[PDB]
Amino acid sequence: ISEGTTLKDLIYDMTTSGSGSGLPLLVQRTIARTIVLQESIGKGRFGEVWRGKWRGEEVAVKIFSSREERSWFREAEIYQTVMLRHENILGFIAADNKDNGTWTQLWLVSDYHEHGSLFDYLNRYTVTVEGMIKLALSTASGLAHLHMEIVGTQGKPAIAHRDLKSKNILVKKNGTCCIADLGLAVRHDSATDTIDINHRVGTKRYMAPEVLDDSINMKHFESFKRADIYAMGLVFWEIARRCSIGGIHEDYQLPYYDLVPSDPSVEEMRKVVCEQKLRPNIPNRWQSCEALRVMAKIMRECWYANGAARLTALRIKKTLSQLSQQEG
Ligand SMILES: CC(=O)Nc1nc(-c2ccc(F)c(C)n2)c(-c2ccc3nccnc3c2)[nH]1
């Protein structure tokens, strides 16, 4: 990397470069190793994510714990898949490694979005009925592009987030969300019908019914695409459940808070979803605006305790794409 180069020039030179692929290793490496960590801004089992500057430009640095090396690899593998780089899918910058044995350091460097995750934004603020759409449409524009199975030269195989939730969604400056945390994600090659997979994963909450009572078929790459939606459905609930309309904007709450204890189990969740087939009670005061209902629609159009029955991702994309025209 030459004197004066800016992260912008890198990314630009990249997108507009021959192949729609990430930056050259040696370069990704140079970046990671010259980043200037600022201060931790979030932790987890996956490790911990910090905020840092690269030659002045802020950046996000997710730092895994050697013990969690595979989680690191998968993301690195995926965020670099042939041509996945939507406007709603976390801009991947680089991945690197550093020591030996017990202390090996694994990093993933992305783009920094001040606002943070939805689960934080939905707690710090109260979106507009207008914003509720940008946020919900983008998420949808994203999960679409992720399942969007292209084919040919370098057709991005269809991918399934396998763990979409209010925390793994980041919101930009212009109130545009973007998918993130593709660690548990899986790919699907259409030219040989394969899946690089392998049990019950994801957050014990937004788990779809198929998985909860185990009666799901992993042979067909749909059981995956499907569960993506239901979960993305629960996420919509939270968004509007925190939307303002003249004063009423019920406190933020995680899906199924009044039914099962905080930090649920597979059993405690399997009872209120499989059995009771109960969903987050959509307050009656919801049938107010023409938009607000479209959500309450999709929200149940997703909460079907039946796989195939759920709406497609690409769909909600088109429907909210239209409801975006007529409104605002
Ligand atoms: C659960 C959770 O917080 N997941 C999660 N993974 C990442 C991340 C960061 C860098 C990177 F390269 C990759 C691939 N992912 C982030 C993330 C990304 C950008 C952020 N920008 C500001 C604040 N927090 C952020 C947090 N959040």
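Chain A is numbered as in Swiss-Prot; shown residues: 171-367, 370-500, in order.
For this deposited structure, the header notes the method as X-ray crystallography, 3.3 Å.
Quick reminder: no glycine exception, Cβ is built from N, Cα and C everywhere.
Remark: secondary structure over the domain 'GS' (175-204) totals 17 helix, 0 strand, 13 coil, with classes taken from DSSP. Taken from Swiss-Prot, the feature domain 'GS' applies to 175-204, supported by sequence analysis.
If you take the C-beta of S187 (mutagenesis position) and look for same-chain residues 6 or more apart in sequence within under 8 angstroms, you find none. Among the sequence features in Swiss-Prot, the mutagenesis site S187 to A is noted as follows: Loss of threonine phosphorylation, reduced phosphorylation on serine residues and loss of response to TGF-beta; when associated with 185-VV-186; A-189 and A-191.
Here Swiss-Prot notes a mutagenesis experiment, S189 to A, with the remark: Loss of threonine phosphorylation, reduced phosphorylation on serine residues and loss of response to TGF-beta; when associated with 185-VV-186; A-187 and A-191. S189 (mutagenesis position): 10 other CB atoms within 10 A of its CB, across all protein chains.
Just so you know, the Cβ of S191 (mutagenesis position) picks up 14 other Cβ atoms within 10 Å once every protein chain is counted. Listed in Swiss-Prot as a mutagenesis experiment, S191 to A is described as follows: Loss of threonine phosphorylation, reduced phosphorylation on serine residues and loss of response to TGF-beta; when associated with 185-VV-186; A-187 and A-189.
If you take the C-beta of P194 (mutagenesis position) and look for same-chain residues 6 or more apart in sequence within under 8 angstroms, you find none. Looking at Swiss-Prot, the entry for mutagenesis of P194 to K says: Loss of interaction with FKBP1A.
For the mutagenesis result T200 to V, the note given in Swiss-Prot is Loss of phosphorylation. Loss of response to TGF-beta. Counting every protein chain shown, 16 other Cβ atoms lie within 10 Å of the Cβ of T200 (mutagenesis position).
What Swiss-Prot notes for the published mutagenesis of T204 to D is this: Constitutive activation.
Annotated ATP binding site per Swiss-Prot: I211, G212, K213, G214, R215, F216, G217, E218, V219, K232, in sequence order, evidence recorded as sequence analysis. Under 8 Å, Cβ to Cβ, and six or more positions away along its own chain, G217 (ATP binding site) finds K232, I233, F234, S235, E238, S241, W242, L276. When secondary structure is read from DSSP and collapsed to three states, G217 (ATP binding site) falls in the strand class.
If you look up Swiss-Prot, you'll see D333 marked as active site, proton acceptor. The C-beta environment of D333 (active site, proton acceptor), restricted to residues of the same chain at least 6 apart in sequence and closer than 8 Å, consists of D351, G353, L354, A355, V373, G374, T375, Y378, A403.
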- [ ] Kindly point out which of the recorded positions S187, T200, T204, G217, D333 have a C-beta less than 6 Å from some atom of ligand 1.
- [x] none
- [ ] Name, in the order they occur in the sequence, the residues of the same chain whose CB lies under 8 A from the CB of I211 (ATP binding site) and which sit 6 or more residues away.
- [x] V219, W220, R221, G286
- [ ] Can you see whether DSSP assigns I211 (ATP binding site) to helix, strand or coil?
- [x] strand
